[PDB]
Amino acid sequence: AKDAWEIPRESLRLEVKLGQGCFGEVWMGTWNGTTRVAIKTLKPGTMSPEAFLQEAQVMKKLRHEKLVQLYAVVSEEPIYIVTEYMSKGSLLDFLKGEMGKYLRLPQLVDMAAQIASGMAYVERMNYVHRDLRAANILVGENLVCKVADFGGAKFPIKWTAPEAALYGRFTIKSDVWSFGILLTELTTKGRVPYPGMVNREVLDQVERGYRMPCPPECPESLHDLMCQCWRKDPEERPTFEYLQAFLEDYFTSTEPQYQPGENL
Ligand SMILES: COc1ccc(Nc2ncnc(-c3cccnc3Nc3cc(NC(=O)c4ccc(CN5CCN(C)CC5)cc4)ccc3C)n2)cc1
């Protein structure tokens, strides 16, 4: 006796290795021979089985067309987590790669709108992401983007709100700060934010009120949105609901005069 999420081990086929960790592996493959899936492995005796199925428990109560969807679990060791497959890989890779170069503002704002949509769901459900950035966004056909999480210790300090990096105060509002940084990533073809700066200068500078400038060819109105996401006070930051609707309507309500340029 166990979950309706459980599947028989023969229904899974692991076709292509998408990468490795110290806790296991991730593969693209097939489920019931018909459906393309992403499959995550737990190397047994390298981390708690309970600690691995934590994610799966969380992903069970999560269901949105812009969050990576859990498909199934093999909940006894060797454990397996199975999700939908996103054919185009990370937004980060997609932005810097050969696709990057044809993306203009209308595709990029649309992508931001989807991510804001997935995040407004996270907001509605009172969850926190904690590592929102282009490396945790997945791209599918048709420029579908979805919010993922691939997993102190380390720090993506550059994407992380000050009250979070410094005192561990992670909220939906610290995700909003990150979303602002993700907007720069989307407008610079995936360049690392705060160019030339290192972690300590970023922390020193942002604390004194430095904010990245408007990217080249990015409308000021979009840079203003970023700046609202970067307000010193976490509660001055807007909601993802606001963000989602601002970006959906962008080319009618905010930049109706927009003309394509060289990069954006
Ligand atoms: C060329 O290169 C590639 C690479 C990838 C792909 N296509 C692909 N499509 C699908 N998934 C993967 C994928 C790749 C690598 C690792 N994981 C992947 N997906 C995946 C994702 C998850 N989990 C999540 O995304 C996730 C998302 C949100 C949450 C919410 N929490 C966040 C944490 N908070 C503190 C609480 C709330 C929790 C978990 C679990 C299991 C798997 C297998 N790749 C194609 C080509």
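Chain A is numbered as in Swiss-Prot; the shown residues are, in order, 256-406, 421-533.
Using N, Cα and C of the backbone, Cβ positions are placed for all residues, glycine too.
What Swiss-Prot lists as ATP binding site is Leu273, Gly274, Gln275, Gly276, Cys277, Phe278, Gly279, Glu280, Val281, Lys295. What Swiss-Prot lists as active site, proton acceptor is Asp386, and the listing cites sequence analysis. Under its mutagenesis entries, Swiss-Prot includes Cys498 to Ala with the note: Significant reduction in S-nitrosylation. Record note (Swiss-Prot), mutagenesis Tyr527 to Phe: Constitutively active. The unchanged residue is displayed.
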Largest inter-residue Cα distance among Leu273, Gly274, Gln275, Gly276, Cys277, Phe278, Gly279, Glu280, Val281, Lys295 [record-listed ATP binders, Å]
14
Taking the Cα atoms as reference points, how far is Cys498 (mutagenesis position) from the residue listed as 'active site, proton acceptor' in Å?
15
What is the straight-line CA distance, in whole angstrom, from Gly406 to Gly421 across the 14 unmodelled residues?
14
In angstrom units, rounded to an integer, how far apart are the Cα atoms of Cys277 (ATP binding site) and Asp386 (active site, proton acceptor)?
19
Mind running the recorded positions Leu273, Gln275, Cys277, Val281, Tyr527 against ligand 1 and keeping the ones whose CB falls under 6 Å of it?
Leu273, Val281
List, in sequence order, the same-chain residues at least six positions removed whose CB sits under 8 Å from that of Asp386 (active site, proton acceptor)?
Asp404, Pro425, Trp428, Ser447
Identify which of the recorded positions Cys277, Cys498 has its Cβ surrounded by the largest number of other Cβ atoms within 10 Å, counting every protein chain shown.
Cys498
Here are some binding-site residues: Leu273, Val281. Which one has the most Cβ atoms within 10 Å of its Cβ?
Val281
